[PDB]
Amino acid sequence: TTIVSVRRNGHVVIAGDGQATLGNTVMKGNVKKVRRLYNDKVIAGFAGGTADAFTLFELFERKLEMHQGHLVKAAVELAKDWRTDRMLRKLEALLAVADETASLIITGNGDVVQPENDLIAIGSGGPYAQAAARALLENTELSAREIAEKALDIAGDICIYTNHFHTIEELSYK
Amino acid sequence: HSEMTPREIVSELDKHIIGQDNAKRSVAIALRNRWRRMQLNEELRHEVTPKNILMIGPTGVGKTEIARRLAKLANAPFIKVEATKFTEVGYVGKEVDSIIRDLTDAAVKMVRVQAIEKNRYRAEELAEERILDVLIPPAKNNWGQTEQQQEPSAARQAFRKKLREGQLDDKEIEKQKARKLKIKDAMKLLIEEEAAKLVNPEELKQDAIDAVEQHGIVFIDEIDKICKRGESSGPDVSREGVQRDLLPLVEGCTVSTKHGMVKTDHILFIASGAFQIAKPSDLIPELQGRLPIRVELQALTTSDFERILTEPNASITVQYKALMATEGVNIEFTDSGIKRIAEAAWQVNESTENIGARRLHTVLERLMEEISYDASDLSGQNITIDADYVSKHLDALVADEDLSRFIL
Ligand SMILES: Nc1ncnc2c1ncn2[C@@H]1O[C@H](COP(=O)(O)OP(=O)(O)O)[C@@H](O)[C@H]1O
């Protein structure tokens, strides 16, 4: 899979492909890997179980309800339980989350990570996307959305575990 | 507690009692003194004791009324004991400590009821949220905008606006409850449910005590009936016994109440007597000392009677009008009608036994017996009790003496 997040000109995005793989064959080709949270204010993408999601995203929402929209903190408070609670522990995934404030990755390890330029690229196709995103972001005036898109395609072209079905969630603010 | 001046007290007392100005001032000085005490220093606060009063006067002329309104006016615990109630304890009977107990069981039956007043808005505000929580089960962990749990006050505003009478819709809530029920009950089950949490123990029962000790008012009726009379001797020591028994109470002591230890050192005592047989100087020495204030009340006159009928707030006449209104009937008293009701009451009291203003309630009440009954089948009328009506209904009765001893 490949999750790509970018941020340029008061615009942030998260884009993902839709391939789920089992062994050497495709199980499904249209998996929704990018949703929306906290009353459609917070966007997110993810790599993992469809349930792990509908559990880690529900929780994340409540963590925001416990920290007035403040992304980061709810994010910190999130990765917190995710590494402690006996049960929540077995959950496996890689959440990419971003609000108008900032964007960041969360791993079952409990880490909260803010990448160089709010640029995120997780998943087996992650680096190829990063390489292409970085290239574009540094040599062209293209938009955050246009980036993630083009970057995602580049990925799906190189990564045997990434396809060309997309799911993007933008955000405007300025 | 009240910061009312004596003059203001008397004024306030004038709204319920006709005449007896002197007794009013005496009782008014007493109240103000309780205030005067707290404005003093450590020492002087122990030393200064209540100036207990000895009201002297004939039956039903306003003695208890005055003391009852005085108490009521200072939201003070009030008890009225009949002195002879203990004259039979030389054989068996109630101990005088009972007075301080009752003044306590009532100083509680008071602090409690007046906790249902203060806590009558709490259960129907920060407690009606119960039914609204099962009507629209709040967000899974409300967010937080100090106006977010107030935002609904749209969906939420509807369930509350419609909760202005519309109920009988069975639901359930939460030993919390859990049990399934209705609303003519789920709601009322909540009335007391959420209320017993605001009122605590060691402050309520502790305060009833603080009340009695600081604002208690004991009215010892017929204190003159426990004085020495020159007819015998054995019964006298029995009487004087009640005087010695009461002595600790007005001299300063500690009584045991099932709510705590009450100290009588600052309870105000209003003793009362007719003093036709005995004189206040027949009271034992120690008691005369503790009864520094002596005030007489005059017998009521026909004019006092006319005024008592209509002047006081919620006078019997006013009450009657009110009660007949309940039946949709408009009752009205002309000046001469009242002049005659009073006149009648005076007559019976002179021709038979004098019972003071009491007589007015019985005369007034016999006079109205007919309208009181027929009131329901007279709705929408203007009945006028005038001199004529009065005479037709009372004359015969008042005229016949033996009959007056029975019927009036
Ligand atoms: N001066 C008065 N003013 C108003 N009501 C009075 C007066 N005197 C007597 N009454 C009425 O008569 C009844 C007699 O009782 P009370 O007034 O306590 O006097 P007492 O203690 O001398 O018997 C009371 O219910 C009261 O309403």
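Numbers in chain A come straight from Swiss-Prot, and the residues shown are 2-175, in order.
Method reported for this entry: X-ray crystallography, 2.8 Å.
Heads up, the Cβ atoms here are built off N, Cα and C, so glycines get one too.
In the three-state DSSP reading, A:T2 (mutagenesis position) counts as coil. Quoted from Swiss-Prot, the note attached to the mutagenesis of A:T2 to S states: 80% reduced protease activity in the absence of HslU. Almost no effect in the presence of HslU.
In this view, A:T2 (mutagenesis position) is surrounded by 26 other Cβ atoms within 10 Å of its Cβ, with every protein chain counted. According to Swiss-Prot, the active site annotation covers A:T2.
In Swiss-Prot, the entry for mutagenesis A:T3 to S or V states: 80% reduced protease activity. The structure shown retains the original residue.
Residues within less than 8 Å, Cβ to Cβ, of A:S104 (mutagenesis position) and separated from it by at least 6 positions along the same chain comprise A:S6, A:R8, A:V13, A:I15, A:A97, A:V98, A:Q115, A:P116, A:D119, A:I121. A:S104 to A appears in Swiss-Prot as a published mutagenesis result, with the remark: 50% reduced protease activity.
Secondary structure from DSSP puts A:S144 (mutagenesis position) in coil. For the mutagenesis result A:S144 to A, the note given in Swiss-Prot is No effect.
According to Swiss-Prot, the feature Na(+) binding site maps to A:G157, A:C160, A:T163. Reduced to three states, the DSSP call for A:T163 (Na(+) binding site) is coil. Here A:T163 (Na(+) binding site) comes close to A:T2, A:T3, A:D18, A:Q20, A:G124, A:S125, A:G126, A:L153, A:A156, A:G157: these same-chain residues lie at least six apart in sequence, with C-beta atoms under 8 angstroms from its C-beta.
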A:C160 (Na(+) binding site), number of other Cβ atoms within 10 Å: 20
Cβ neighbour count within 10 Å of A:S144 (mutagenesis position): 16
Na(+) site shell beyond A:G157, A:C160, A:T163, criterion: Cβ within 8 Å of Cβ centroid: A:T2, A:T3, A:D18, A:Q20, A:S125, A:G126, A:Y129, A:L153, A:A156, A:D158, A:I159, A:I161, A:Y162, A:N164, A:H165
Close-lying recorded positions around ligand 1 among A:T2, A:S144, A:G157, where CB distance stays under 6 Å: none
Cα-to-Cα gap, A:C160 (Na(+) binding site) vs A:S144 (mutagenesis position), nearest whole Å: 24
